[PDB]
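Written out below as structure tokens is the structure these notes cover.
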Amino acid sequence: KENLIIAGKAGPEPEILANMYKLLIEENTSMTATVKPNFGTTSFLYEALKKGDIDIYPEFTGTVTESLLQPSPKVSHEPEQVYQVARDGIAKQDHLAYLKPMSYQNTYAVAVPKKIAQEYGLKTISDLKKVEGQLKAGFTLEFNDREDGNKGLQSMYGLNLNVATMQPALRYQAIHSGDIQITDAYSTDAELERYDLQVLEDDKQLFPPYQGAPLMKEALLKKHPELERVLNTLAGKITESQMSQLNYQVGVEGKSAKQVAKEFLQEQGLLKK
Ligand SMILES: C[N+](C)(C)[C@@H](Cc1c[nH]c(=S)[nH]1)C(=O)O
């Protein structure tokens, strides 16, 4: 009875996904699983998977192509083609099996409050160049370090924003309290609707498609080939409205994310009872 270490990045959403994995593995295989919530950021999840410290983690397709793949391929904005380059690229580079993606897109999103976008005429990311000497931005450290992040805001848009580096769990409160007026939101985050935040349109298309999918070593899939069929029951499933409600239940209502993942997969017929 092997026990697989399933970890996630920071936030309720990868903890929900890791528990969804654990529920499907424990029911449909002879293995158990342990969920490591908020295990780290993208690179730490990536190097722990290659080092064998963790077994599965939900990785996003544009994050493979931009951060994990070196040199980064020039991909399209079609999510199926971004997945195919990410799956073939991460198998070529690090021998990691990238299973089939989910339906929803959880992208990076430049978000300002609803008052600020109407006060300053902000509708797209290019509109931040009008006002970049006025508002203060609060970004996560990884978004600052990423070429599909604040570095791409500098490179593709010309935006040299007044950026304060933030922890991920404190950026939504600070945009709510008014200490910052720009933050790196995630598309399926419940704090977008909870804090009246208006997502600015990616008019120059800096951000690639970002669909989540299980990422694991190829050797683990060769040892356990049932892991492919079991976890691909989530493939092409879970909408943006469904995932944002799961983040609302765990992150805001304080529900246990193993329970939140269990009721959802039972409601969709993906889990027993
Ligand atoms: C889904 N996403 C928005 C595209 C990001 C979110 C994220 C980046 N770093 C951490 S931690 N979370 C990612 O996982 O790459």
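All chain A residue numbers match Swiss-Prot; in order, they span 234-506.
Going by what the header records, the deposited coordinates were determined by X-ray crystallography, 2.1 Å.
Positions of Cβ are set from backbone N, Cα and C atoms, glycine also.
Annotated features in Swiss-Prot:
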MUTAGEN   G244 to F  Disrupts ergothioneine (EGT) binding. Binds EGT 100-fold more weakly. May have a global impact on overall structure
MUTAGEN   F293 to Y  Disrupts ergothioneine (EGT) binding
MUTAGEN   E375 to Q  Disrupts ergothioneine (EGT) binding. Binds EGT 500-fold more weakly
MUTAGEN   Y419 to F  Disrupts ergothioneine (EGT) binding
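Cα of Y419 (mutagenesis position) to Cα of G244 (mutagenesis position): a span of 10 Å. Between the C-alpha atoms of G244 (mutagenesis position) and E375 (mutagenesis position), the distance comes to 14 Å.
Taking each of the mutagenesis positions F293, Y419 in turn and counting other Cβ atoms within 10 Å of its Cβ gives the largest count for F293.
For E375 (mutagenesis position), the same-chain residues lying six or more positions away in sequence with a CB closer than 8 A to its CB are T274, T275, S276, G382. Counting every protein chain shown, 20 other Cβ atoms lie within 10 Å of the Cβ of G244 (mutagenesis position).
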